[PDB]
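Shown next, in structure tokens, is the structure this report addresses.
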Amino acid sequence: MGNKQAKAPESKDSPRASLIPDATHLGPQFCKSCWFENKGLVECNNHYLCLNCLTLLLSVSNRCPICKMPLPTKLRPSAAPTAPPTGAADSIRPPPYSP
Ligand SMILES: [Zn+2]
Ligand SMILES: [Zn+2]
């Protein structure tokens, strides 16, 4: 008869299952908002914007419009150059005798 292995790849160009068939959640390394360039590209969490246009609209002065998500929370500075100990065990209220 002629037994041979056959190949059958699936184009899957337009699938009708899974609403987000895309498996990308980071973004390409090319800024598509202001223009194509790699001089100062910065990768947002789920979005890509370069510093050149990022400064004009700020990274997130109020909200990132491309991420389509609000961020009212803030990130702590994670720094503490000053942190002396305190306790004030000695009670204070009356004036000093001052001999
Ligand atoms: Zn840009
Ligand atoms: Zn963003």
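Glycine is no exception: its Cβ is also placed from the backbone N, Cα and C atoms.
Around the Cβ of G2 (mutagenesis position), the same chain contributes no residue under 8 angstroms that is 6 or more positions distant in sequence. Per Swiss-Prot, mutagenesis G2 to A is noted as: Complete loss of myristoylation. Complete loss of virion budding.
According to Swiss-Prot, the experimentally introduced change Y97 to A is described as follows: 90% decrease of virus budding. Within the same chain, no residue at least 6 positions away in sequence has its Cβ under 8 Å from that of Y97 (mutagenesis position).
Secondary structure at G2 (mutagenesis position), as computed by DSSP, is coil.
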